[PDB]
Amino acid sequence: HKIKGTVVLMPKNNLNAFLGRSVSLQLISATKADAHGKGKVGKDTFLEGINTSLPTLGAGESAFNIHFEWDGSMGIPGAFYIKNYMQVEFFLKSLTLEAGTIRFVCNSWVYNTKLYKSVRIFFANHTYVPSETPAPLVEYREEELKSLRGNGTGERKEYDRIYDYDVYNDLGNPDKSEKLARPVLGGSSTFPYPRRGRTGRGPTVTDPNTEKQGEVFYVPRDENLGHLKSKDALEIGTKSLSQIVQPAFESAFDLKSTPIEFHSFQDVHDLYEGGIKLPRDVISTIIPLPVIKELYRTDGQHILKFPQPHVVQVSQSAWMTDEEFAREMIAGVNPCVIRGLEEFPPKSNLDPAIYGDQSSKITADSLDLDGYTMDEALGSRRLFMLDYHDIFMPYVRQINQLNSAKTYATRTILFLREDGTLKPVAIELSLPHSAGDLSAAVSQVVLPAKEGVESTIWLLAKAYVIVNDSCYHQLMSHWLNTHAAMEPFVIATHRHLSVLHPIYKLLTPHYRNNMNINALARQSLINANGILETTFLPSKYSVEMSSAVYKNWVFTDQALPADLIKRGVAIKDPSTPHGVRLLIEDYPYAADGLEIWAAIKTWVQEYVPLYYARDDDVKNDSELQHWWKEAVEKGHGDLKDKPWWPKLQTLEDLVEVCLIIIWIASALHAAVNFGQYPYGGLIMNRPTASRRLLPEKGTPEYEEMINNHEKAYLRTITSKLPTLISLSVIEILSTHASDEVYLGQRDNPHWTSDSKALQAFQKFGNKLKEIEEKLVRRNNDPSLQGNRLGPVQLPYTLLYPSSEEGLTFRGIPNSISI
Ligand SMILES: [Fe+3]
């Protein structure tokens, strides 16, 4: 008696070579055990032929027939070993055993057998907490986790599947130059930081504490996502941009083939209209590269044309309105920093002995609050702020010592008008002062103006605010809070939860591509002299600023309701559907976010009880306890002393932790990521850097504000060359790959055999579709036009769950995937 099987696999890039003695599988019993309690193993069984009968295959997949000698006396197969005797690795999709069908979802690269210390093992798609593991599989389950953890030593190789932690000691390049040395981020009280995936390349020659450079920054093999279409390999684009395209742009500027600076706002608009003319060999260098070639239209000879950013598709001037500047604090790229202001003037916690008197210079009587007194505005909860004063002030002196960087620590006061829109009413541009200061520049307050030199000064004040906001968005809202904060949970999950584990199945879709993009980011984006440092204001101080901010990162404050309450933009109200009442009722990010949050909460609350009947079932789950202990004490270990970490001894705590992880990875990351080119593709709307402070009266620079305000603005913000690079990187990051897996989707319909879990997941997907219809109605509601569309007429679609491929300004992926 033989069991009929079907193996589906994808060749690395003909089929008969998989036959003969190329690939053997051995079934492993879940129910019948050897003398040591381990499931019995069948004979080596080779692929016998190509199956061309199976109608649904697609995706460059091939199917192979196989028949296993297996008596009922051997029990029910629950796992299998596979050995690849071919030289080249293949991608194993699945095994299916017929006549209830048994399904194995594998989705794993299988390298040549000689490269593996122990044989590759795959489990059938049943789901078990550890106390429910069929005994003959208990040791196999634990051994496979031991294999995944490795031993904390060694240089990781491409085919390794070893998950472990290290500090961010791989960003500096001190062996190339002392100027490229960077502080180790993580593992000290000076610089706390999330851990990242261990690579083990070993030390630089000049510094035992910094990891040597490498051509490839390892990730565990199945974290390195293949793509059927090379245009979908968006993560490789930053590498190409830093390594190939950036030097090509630089040469064009070095040879004076294009003007060095923008001279008018039209020179910026030209980038997406007629394009920019570049040297032939510069176009030729750029035009044939995968991913990069999708970023620009070209004549193939001299022109690159960027796509028209969403923010200018209806009005190219509306970004400069005060209405849009404020609206983007609730519905823009970075909609999560604004806070309620409940006293006046705003206060600082910084030491005046270091920075000088920190009293705000904004006077209440100077403000136009539409007829409200300050006491009325405070009491009616109509006063808000965008407060970068205490965040930036500690870094202003060192940033301003750089050539071509000058910033202020900014604070913007906002008033919620009776019509429900925000209006900006003052900007404070603060500088530190200490006795021995060389600079005579002073802090100042700038108020709104529509005419004259005062309008130029106000427009520049908004630019200094948005340089602070862009830096905070890129480093903190985006990099720290999503990419970096998530990676420790990815590592802990593979180290401690078996593929069989229900919480592994719940969480892992929300990790797709995260370790991969992070490793590529450590190599080319956040490295010394990398893309971020060379395009953003803080230069070599950028990543360490994120460490300072991480000192105040609180896991439980990443929950959306807790975030809203903490920032004073909502109050707890148990008479409301979400348990919070928004203080800005039409706050598009928050109002749409609450819907997505509630949908995820329902899903987690339905899934958890399928596997855990009482609080103890959580207390007695050994993998779960080890997982969470390690995630906290190792992964986020610099904050292990903090009192706010959930303990994980109850059903409530398990739901909370899973809910927060899924929210960060899916909707939070989407809302801060997919608006980058749509809003920031016009550099004047989202400047990444500022290069000079406000000019003094009686100077040429002051006269230029009067006579050529667009040039004054362009000389203040990001220069043309870093603009071309920053626009290219945010274009890649704002694109959805065509093989994305969105919230409410999974990569395989058979991820579990548990029908109740599958039903709950279908309900979750239906609810997300229901939510999308509701968000469409919100965008179509003329009463919500001021905040959901603004004068840019850009419907807020960033939290629509679904999307087609491309630069769509919508769609919530499961994971931090770009
Ligand atoms: Fe991202």
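Residue numbering for chain A follows Swiss-Prot, covering 6-18, 31-116, 121-839 in order.
This deposition comes from X-ray crystallography, 1.5 Å.
Including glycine, each Cβ sits where the backbone N, Cα and C put it.
According to Swiss-Prot, the mutagenesis experiment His494 to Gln carries the following note: 37% of wild-type activity. Its Cβ taken as reference, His494 (mutagenesis position) is surrounded by 27 other Cβ atoms within 10 Å in the chains shown.
For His494 to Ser, Swiss-Prot lists a mutagenesis experiment annotated as follows: 8% of wild-type activity.
Looking at Swiss-Prot, you'll find the mutagenesis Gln495 to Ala noted as follows: Reduces catalytic activity. In the three-state DSSP reading, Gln495 (mutagenesis position) counts as helix.
Under its mutagenesis entries, Swiss-Prot includes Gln495 to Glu with the note: No effect on catalytic activity. Cβ neighbours within 10 Å of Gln495 (mutagenesis position), excluding its own Cβ and spanning all shown chains: 29.
A sphere of 10 angstroms centred on the C-beta of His499 (Fe cation binding site) encloses 22 other C-beta atoms. According to Swiss-Prot, the feature Fe cation binding site maps to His499, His504, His690, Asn694, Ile839, an assignment based on experimental evidence.
Its own atom aside, the Cβ of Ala542 (mutagenesis position) has 23 Cβ atoms within 10 angstroms in the protein chains shown. Secondary structure from DSSP puts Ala542 (mutagenesis position) in a helix. Annotation of the published mutagenesis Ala542 to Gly in Swiss-Prot: Changes reaction profile to produce almost equal amounts of 13S- and 9R-hydroperoxyoctadecadienoate; the original residue is retained in the structure shown.
Annotation of the mutagenesis experiment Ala542 to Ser in Swiss-Prot: Little effect on reaction profile.
Of all Cβ atoms in the shown protein chains, 25 besides its own fall within 10 Å of the Cβ of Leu546 (mutagenesis position). In Swiss-Prot, a published mutagenesis experiment is listed as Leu546 to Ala, annotated Reduces catalytic efficiency more than 14000-fold; when associated with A-754.
While the structure shown retains the original residue, Swiss-Prot records the mutagenesis experiment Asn694 to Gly with this note: Reduces catalytic efficiency 5-fold. Taking the Cβ of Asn694 (mutagenesis position) as reference, residues of its chain lying under 8 Å away and at least six apart in sequence are, in sequence order, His499, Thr503, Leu754, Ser755, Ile839.
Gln697 (mutagenesis position) carries a helical DSSP state (H, G or I). Recorded in Swiss-Prot as a mutagenesis result, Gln697 to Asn or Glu carries the remark: Reduces catalytic activity.
Under its mutagenesis entries, Swiss-Prot includes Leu754 to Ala with the note: Reduces catalytic efficiency more than 14000-fold; when associated with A-546.
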(request) From the recorded positions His494, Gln495, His504, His690, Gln697, pick the residue whose C-alpha lies nearest to the C-alpha of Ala542 (mutagenesis position). (result) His504
(request) Other than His499, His504, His690, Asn694, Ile839, which residues of the same chain sit close to Fe cation? List them in sequence order, counting a residue when its Cβ is within 8 Å of the Cβ centroid of the site. (result) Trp500, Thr503, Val693, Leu754, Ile837
(request) Filter the candidate list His494, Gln495, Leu546 of mutagenesis positions, keeping only entries whose CB is under 6 Å from an atom of ligand 1. (result) none
(request) Take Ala116 and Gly121, the residues on either side of 4 unmodelled positions, and give their C-alpha distance in whole angstrom. (result) 6
(request) Would you count the other CB atoms within 10 A of the CB of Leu754 (mutagenesis position), including those on all shown protein chains? (result) 21
(message) Quick check for the class: what is the C-alpha distance, in angstrom and rounded, between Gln495 (mutagenesis position) and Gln697 (mutagenesis position)?
(response) 9
(request) Using C-alpha atoms only, work out the spacing between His494 (mutagenesis position) and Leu546 (mutagenesis position) and round it to an integer in Å. (result) 15
(request) Count, for each of the binding-site residues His690, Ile839, the other C-beta atoms lying within 10 angstroms of its own C-beta, and report the residue with the smallest count. (result) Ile839
(message) Counting only residues 6+ away in sequence within the same chain, which have a CB under 8 Å from the CB of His504 (Fe cation binding site)?
(response) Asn535, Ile538, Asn539, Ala542, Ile837
(request) Please give the Cα-Cα distance in angstrom between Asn18 and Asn31, rounded to a whole number; the 12 residues between them are not modelled. (result) 9
